[PDB]
Amino acid sequence: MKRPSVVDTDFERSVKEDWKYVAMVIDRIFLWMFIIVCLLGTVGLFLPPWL
Amino acid sequence: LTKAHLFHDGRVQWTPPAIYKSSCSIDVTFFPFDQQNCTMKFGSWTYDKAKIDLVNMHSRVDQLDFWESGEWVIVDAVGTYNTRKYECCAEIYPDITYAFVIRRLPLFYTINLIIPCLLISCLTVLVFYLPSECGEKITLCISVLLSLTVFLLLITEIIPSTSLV
Amino acid sequence: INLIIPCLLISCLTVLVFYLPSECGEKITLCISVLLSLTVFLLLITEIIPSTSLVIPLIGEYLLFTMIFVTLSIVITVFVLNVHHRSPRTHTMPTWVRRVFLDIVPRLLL
Amino acid sequence: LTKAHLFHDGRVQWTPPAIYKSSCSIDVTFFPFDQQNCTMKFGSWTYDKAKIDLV
Ligand SMILES: *[C@@H]1O[C@H](CO)[C@@H](O)[C@H](O)[C@H]1NC(C)=O
Ligand SMILES: *[C@@H]1O[C@H](CO)[C@@H](O)[C@H](O)[C@H]1NC(C)=O
Ligand SMILES: CC(=O)OCC[N+](C)(C)C
Ligand SMILES: CC(=O)OCC[N+](C)(C)C
Ligand SMILES: [Ca+2]
C-alpha cells in the first residue's frame, strides 16, 4: 500500500487523517489473516475426510 | 398372526407382516453424506440351541418388493448367524442379526442447509473491506453472527445428542 | 397467499440495493434483510416438503438462486461502498479507471 | 369387524370401515400447484390366485 504522498497544512485535520489511515491499515492486516485462515482452515477441515 | 400355509409333509410356512422400531446407534460425522449401519437382532427367547435352531434362509435380505423411499438407499442388507451364552441361563441361545447399511441421499440437505450456510459464511471477511465511514460495519458482522447462531440450532434439532463424535 | 406472495414481495426488493445512494448508509441493512428473509422462507418451506433427493421444488430452486444473487449483490455493494469513500489522501485514481468510468461507460449507460 | 349381511342364496356382504395410513411417494416439483398420485395396494395375504381371486 502506498499512501498518496499528499501534504496537508492543518494539523488537526492532518492527524485525523492519519488516524483514518491507521484504521484502514489495521483492517487490511486481518482481511489477509481471515482470508488465509478461511482458506487454510476450511481446506484443513474438509479435504482430509474427502481423501 | 396371519394364517400359515401348512403342507401335507408337516412343513409350515408363516410370513406375517410387522412394523418394528429397533434402536440403532447413529453417527453423524459426515452428515449429510453419512452412512448409517442399523441392525436388528432376532432370536428365540425361551428355547435354546438344543431345542430351537435358526437357519439363514438366505443371507441377503429380500428387496424385490422394497418401496423406494427417496431419501435412503440400502447399500447392503445381510443377516449373520451368531450364538452366545447369557448369564441368565446355562445353554446356548442362537440369533440372527440383520445389518442394514443405508446411505443417505445428500441432495436435499445440501441445498437446504449446506449451501445457505456457505452463503452466510462468505460474508465473514467482507466487513474488513468496508469503509469505517459507512457506519454499517457492526450491522454486517452482527447479522452474520446471529445468522450462523440460528443455523447451529437447526442442526442441533436434527442430529442426535451423542457426545462420542 | 401464505408463501408465494411474501416470497414475491421479498424478491421485488432484490435489486433495490443498487439504486440506493451510498450516503444513506443503509444499503447493507436492506440487502442483509432481503438475504435473511429469503433464507427464513427457504427454511419455512423446508419443513413442509418431504426430505427427498429425487426432485427439487421449483420454489426451492428459485429461492436458492435468488439467495445466491442477493449474496453477490451484498459483495458488490460492499465493494461499491468501499469505492465511494475514497479520497486523494488515501487512494489515487488510476488514469484508466478515470477514462473508462467517466467517459465511456457513463456515456453507454445514458 | 362389523356385522356381515348374509342372504338366503349364500351371498355374503361385508362393508367394514377402515382408517388406513398408506405410504405414497410425493412429488413436490410444482408445489403448491402440485398433483399427487398416492396408491393403496389391496390383496389377499395368504390365499393365492388359485384359492381366492379378486374382482
Ligand atoms: C455394520 O455393523 C455390523 C454389526 O455392528 C458389522 O458387523 C458390520 O461390519 C458393519 N458394516 C459397516 C459397513 O459398518
Ligand atoms: C398414478 O400412478 C400409477 C402407478 O403408480 C400410474 O399407473 C398412473 O398412470 C398414475 N396416474 C397418472 C395420472 O399419471
Ligand atoms: C430362559 C429365558 O426366558 O431366556 C430369555 C432371555 N434370553 C433371550 C437372553 C435367553
Ligand atoms: C404365504 C404368505 O403368507 O405370503 C405372504 C406374503 N405375500 C403377501 C407376498 C404373499
Ligand atoms: Ca447509521
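Here chain C follows Swiss-Prot, giving residues 248-357 in order.
Yeah, the Cβs are placed from backbone N, Cα and C, and that goes for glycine too.
Recorded in Swiss-Prot as a mutagenesis result, C:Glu294 to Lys carries the remark: Loss of CA(2+) permeability. Look at C:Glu294 (mutagenesis position): DSSP puts it in coil.
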Same-chain residues at least 6 apart in sequence with Cβ under 8 Å of the Cβ of C:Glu294 (mutagenesis position), in sequence order, are none
